[PDB]
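**Student:** Handing you a structure now.
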Number of protein chains: 6
Amino acid sequence: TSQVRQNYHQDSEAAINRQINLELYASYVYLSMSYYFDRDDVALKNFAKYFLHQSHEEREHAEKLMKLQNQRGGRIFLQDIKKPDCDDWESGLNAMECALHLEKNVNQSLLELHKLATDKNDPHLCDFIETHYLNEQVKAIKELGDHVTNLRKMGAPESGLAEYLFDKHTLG
Amino acid sequence: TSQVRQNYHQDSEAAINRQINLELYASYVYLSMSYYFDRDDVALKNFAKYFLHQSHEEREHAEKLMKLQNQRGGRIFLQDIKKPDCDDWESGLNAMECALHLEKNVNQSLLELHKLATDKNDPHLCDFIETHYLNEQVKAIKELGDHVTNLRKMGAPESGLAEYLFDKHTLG
Amino acid sequence: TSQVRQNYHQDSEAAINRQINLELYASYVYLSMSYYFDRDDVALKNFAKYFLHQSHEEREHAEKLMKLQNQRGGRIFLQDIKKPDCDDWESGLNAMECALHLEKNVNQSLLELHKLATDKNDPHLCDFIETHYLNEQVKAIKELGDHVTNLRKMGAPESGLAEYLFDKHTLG
Amino acid sequence: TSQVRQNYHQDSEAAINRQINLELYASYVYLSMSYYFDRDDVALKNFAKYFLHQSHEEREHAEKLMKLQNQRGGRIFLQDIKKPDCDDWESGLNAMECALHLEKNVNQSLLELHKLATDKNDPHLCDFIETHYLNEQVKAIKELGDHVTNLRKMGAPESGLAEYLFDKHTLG
Amino acid sequence: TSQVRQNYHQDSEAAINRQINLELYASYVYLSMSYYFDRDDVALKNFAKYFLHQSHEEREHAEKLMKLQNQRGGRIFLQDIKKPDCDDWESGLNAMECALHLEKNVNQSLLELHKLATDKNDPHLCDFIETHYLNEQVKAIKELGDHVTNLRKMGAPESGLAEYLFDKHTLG
Amino acid sequence: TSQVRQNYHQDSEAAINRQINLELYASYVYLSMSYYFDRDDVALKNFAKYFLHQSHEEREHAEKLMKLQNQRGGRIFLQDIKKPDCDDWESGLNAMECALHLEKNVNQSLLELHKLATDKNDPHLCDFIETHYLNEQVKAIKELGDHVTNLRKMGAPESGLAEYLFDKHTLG
Ligand SMILES: [Mg+2]
Ligand SMILES: [Mg+2]
Ligand SMILES: [Mg+2]
Ligand SMILES: [Mg+2]
Ligand SMILES: [Mg+2]
Ligand SMILES: [Mg+2]
Ligand SMILES: [Mg+2]
Ligand SMILES: [Mg+2]
Ligand SMILES: [Mg+2]
Ligand SMILES: [Mg+2]
Ligand SMILES: [Mg+2]
Ligand SMILES: [Mg+2]
Ligand SMILES: [Mg+2]
Ligand SMILES: [Mg+2]
Ligand SMILES: [Pd+2]
Ligand SMILES: [Pd+2]
Ligand SMILES: [Pd+2]
Ligand SMILES: [Pd+2]
Ligand SMILES: [Pd+2]
Ligand SMILES: [Pd+2]
Ligand SMILES: [Pd+2]
Ligand SMILES: [Pd+2]
Ligand SMILES: [Pd+2]
Ligand SMILES: [Pd+2]
Ligand SMILES: [Pd+2]
Ligand SMILES: [Pd+2]
């Protein structure tokens, strides 16, 4: 139907809409975890700042997929953005571990999306995913793993001194 | 319980959490309506840009309420962000009319929040709402009403020429 | 035979030569449609300017493929550049519709070229096509679809006012 | 028929269209000869650069004639651009000799065009040809003759040293 | 085992380690060939400079693969860097021919690595190889072929004048 | 045989070639230890940066000896660069202790080289070693000893806090 549509499978269109929801969900998780560190009884302002920037990035990831959907002649279909579903995230270390499992979850979805684009012989969509998403995830996952390792080695989450100093020297 | 909490009623805390969800819902509506105008079969790029900026503003409104919740010693509680629920919004005029009813809905909620802060004798929260939200809504509603009036007088939504020229001369 | 040639199939070499001819043909179509709008009885100078730039871009697309052919050790083989073969293109809207079907035709050829590079396990050539051509086509097709939509909604090709104002406000 | 047409003979209009095709053919010859020197087994990059600039100039010559056709109220009529028809051009010296016979061929056509404009008492067209084309050809032919003379005297096309040094010191 | 590892096959990890050794070997070959031209009985300082820069580039290629290995959660495993194994490279032309066969050998290994990443459905690793290595090799091979062609045509390796002048005018 | 050779003993020539291999081996050790700290399960980026710079310096040490060999009319002879042979180096403290024993090993070799130059009455080579190598080693050894002392006193390698803070405040 769309005058611009070419070599864009219905399954790919649907998968892009699911990915948009997941990026928005990731933005919401990061937003929630950010303001946890803004609480007066937590008060790690660079943890807060770090996760807020992460939240803004995920919203940008979602918007680029919305742009892509329209570029290819698909039609955006939106769903509820679920509230964050994490259950053991309330410390500097545990929130970083959550960010890690979130970004690996997003990466898994992107890899499945790339497999679908490959199966439907959509090289433009393959290149879009590779160019704008796959290395971003690899770098994000590496960064979070680095952070988790340092917080553990410094003695978190027991040592409040560790999270304080990490907040100042790594996130500051 | 919170060491900073003072003169902050439980009902106010809950109402602030409900307002956070409504601001996020408004951000989502504006985001949806923005990328409608980015479709190749609509293609009004300044309508798209206008609503995207609106979406970003609403996200800022939500974040300031999250900051306020922590400032006062309340605890943020998040809910699903519902997908946009508009049913007759797919033209330049109809999307502006939707923005108008959305901003009046947000304003009504803020007025109810101010009534609660007044009833609970919370002058800080009253001043917060007045200072950061009530005149913003009045200006937003006035702007949208202006836009709706011009689009109607120019002959929208029938006249595609009208929406094209409004996009260029008012939103451009 | 070529001292630089490696993993470059004869079929790919031939397909690159066919693509060079198609890019040159596209340059010629755009050149023809450009000077139509330079006629004294048409006189839409930004339509003329728009298509002339398009023509120059296509010539650059051809030259990069000629460079690629030599980079990989293939040998350029040129054919006649056929005169433009469009039969219903003489209005602002109809010329944009022609540009649209031209760019989709070029995109189809590039997708077939990518399928061949994939079948011959030529990842360099795959990456070359993805990096320099496939997203350029997607953006070009999206832009032209946008333009066609606006011209139709404004009342072209009947309304001479529509093409005049589009020339000034979108192409100007 | 054209509201601007005045003192512009049908024969002149047709001759201008034939000249447009010849300028485009010249652009194509120069483009072909340019990328010959970009081959890995030729590899004279300033020969390549020299002929590519020549190719771009010829395209400009064609566009100015298209502009002239519209200025005078004639109607552009395009034909296939034939692939280059040279048969003994594959060395630095031989390609320069080809450029020489090409530019003299274009000059002969322009002189015949001027004779027609003179016979049809078209002083504007006479002045256009004299002002924009005839001295350009005389300078081009003189330059190419200079180049051919130097390449011969230096010992080309036998001496690969000669073409290498000419590429560096004259075309570089 | 690695907390960051995802979709990264053991075979790919091993192949990346083999590629690191090959890049380091290439750096060593180029370093050896560079200081040959620094000998008082050879004394071509721009040949020396050219190959030394090449050597530094290969070391950068190795370091980026080491970075990639850690990014993906693999573990770097190093081997001896073998001394250069070339047997007929001691002239300006012969060293360029060696550089040519070295870069084609590295390219073949990278193409085999890309085939493995493709077989293991690792699009991140495919994109990494395409983006950072495959076009670099194509450009390197084209450049070296150009150089070899010019040195041969100028009369090297017999003509000491040829290597002297190439050193000054192409490598200088 | 070399036209420049004067007062340069065959034994010195051979010893310079052995020293070149040792400098390259040192570069490789430092490169290996650098990317250990780039691992996601180590993640001390200033340790990584420190050892990478050290690696680059050792490569410069090797190149200056290659230059010296040619300056004096000797002939460079290269050997395999052995993979790093350290067996107890995988912590911030242990890697610094390794760097210390490496630099003392290089210093011992340089002192033996100076003894040979002295025995062969080669004052140019004596001055070369003294001027470019001996004080560099003394400063390097002093620096590493300082680093080892601080890491021990801070409680490394047990205290992950110690290596983290040293990475930030001394290597950062
Ligand atoms: Mg992120
Ligand atoms: Mg729920
Ligand atoms: Mg691919
Ligand atoms: Mg607003
Ligand atoms: Mg619902
Ligand atoms: Mg008041
Ligand atoms: Mg285009
Ligand atoms: Mg025909
Ligand atoms: Mg010329
Ligand atoms: Mg023919
Ligand atoms: Mg190279
Ligand atoms: Mg051996
Ligand atoms: Mg050192
Ligand atoms: Mg061994
Ligand atoms: Pd989580
Ligand atoms: Pd979480
Ligand atoms: Pd609505
Ligand atoms: Pd709406
Ligand atoms: Pd057409
Ligand atoms: Pd056309
Ligand atoms: Pd010719
Ligand atoms: Pd020719
Ligand atoms: Pd070799
Ligand atoms: Pd070699
Ligand atoms: Pd060691
Ligand atoms: Pd070591």
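What you see of chain B is 6-177, where the numbers are those given in Swiss-Prot.
According to its header, the structure was obtained by X-ray crystallography, 1.9 Å.
From the backbone N, Cα and C atoms, a Cβ is placed for every residue, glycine too.
Features from Swiss-Prot:
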BINDING   B:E28, B:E63, B:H66  Fe cation 1 binding site
BINDING   B:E63, B:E108, B:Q142  Fe cation 2 binding site
DOMAIN    B:11-160  domain 'Ferritin-like diiron'
MUTAGEN   B:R23 to A  Abrogates interaction with NCOA4. Fails to localize to punctate lysosomal structures
MUTAGEN   B:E28 to A  Reduces iron binding and oxidation rate; when associated with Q-87
MUTAGEN   B:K87 to Q  Reduces iron binding and oxidation rate; when associated with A-28. No effect on iron binding but the oxidation rate is severely reduced; when associated with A-108
MUTAGEN   B:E108 to A  No effect on iron binding but the oxidation rate is severely reduced; when associated with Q-87
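Quick one: how deep are these features, and who are their neighbours?
**Tutor:** Spatially close to B:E28 (mutagenesis position) yet at least six residues away along the chain are B:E63, B:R64, B:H66, B:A67, B:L70, B:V111, judged by Cβ distances under 8 angstroms.
Annotation note: B:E63 (Fe cation 1 binding site) sits in a helical segment as assigned by DSSP.
If you draw a 10 Å sphere around the CB of B:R23 (mutagenesis position), it holds 14 other CB atoms from the protein chains shown.
Under the DSSP three-state reduction, B:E28 (mutagenesis position) is assigned to helix.
Counting only residues at least six positions away in the same chain, the Cβ atoms of B:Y30, B:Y33 sit under 8 Å from the Cβ of B:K87 (mutagenesis position).
Shown in sequence order, B:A31, B:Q142, B:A145, B:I146, B:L149 are the residues of the chain, 6+ apart in sequence, with a C-beta less than 8 angstroms from the C-beta of B:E108 (mutagenesis position).
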**Student:** Around the recorded Fe cation 2 site, report the further residues of that chain (criterion: Cβ within 8 Å of the mean position of the Cβ atoms of B:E63, B:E108, B:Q142; site residues excluded), sequence-ordered.
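**Tutor:** Residues close to the Fe cation 2 site, other than B:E63, B:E108, B:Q142: B:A31, B:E62, B:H66, B:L107, B:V111, B:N112, B:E141, B:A145, B:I146.
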**Student:** When C-beta separations to chain D are restricted to under 8 angstroms, which of the recorded positions B:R23, B:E63, B:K87, B:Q142 qualify?
**Tutor:** none
**Student:** Which residue counts does DSSP yield for the domain 'Ferritin-like diiron' (B:11-160) in the helix, strand and coil classes, in that order?
**Tutor:** 114 helix, 1 strand, 35 coil
**Student:** Given the Fe cation 1 site residues B:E28, B:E63, B:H66, which other residues of that chain have a Cβ within 8 Å of the mean position of their Cβ atoms, reported in sequence order?
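**Tutor:** Leaving out the recorded residues gives B:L27, B:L29, B:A31, B:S32, B:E62, B:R64, B:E65, B:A67, B:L70, B:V111.
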**Student:** Based on Cβ atoms within 10 Å, give me the single least packed residue among the binding-site residues B:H66, B:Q142.
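**Tutor:** Among the binding-site residues B:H66, B:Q142, the sparsest Cβ neighbourhood within 10 Å belongs to B:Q142.
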**Student:** Quick one: of the recorded positions B:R23, B:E63, B:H66, B:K87, B:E108, B:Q142, which have a CB under 8 A from chain A's CB atoms?
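**Tutor:** Near chain A, the qualifying recorded positions are B:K87.
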**Student:** Test of understanding: give the count of other CB atoms lying within 10 angstroms of the CB of B:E63 (Fe cation 1 binding site).
**Tutor:** 23
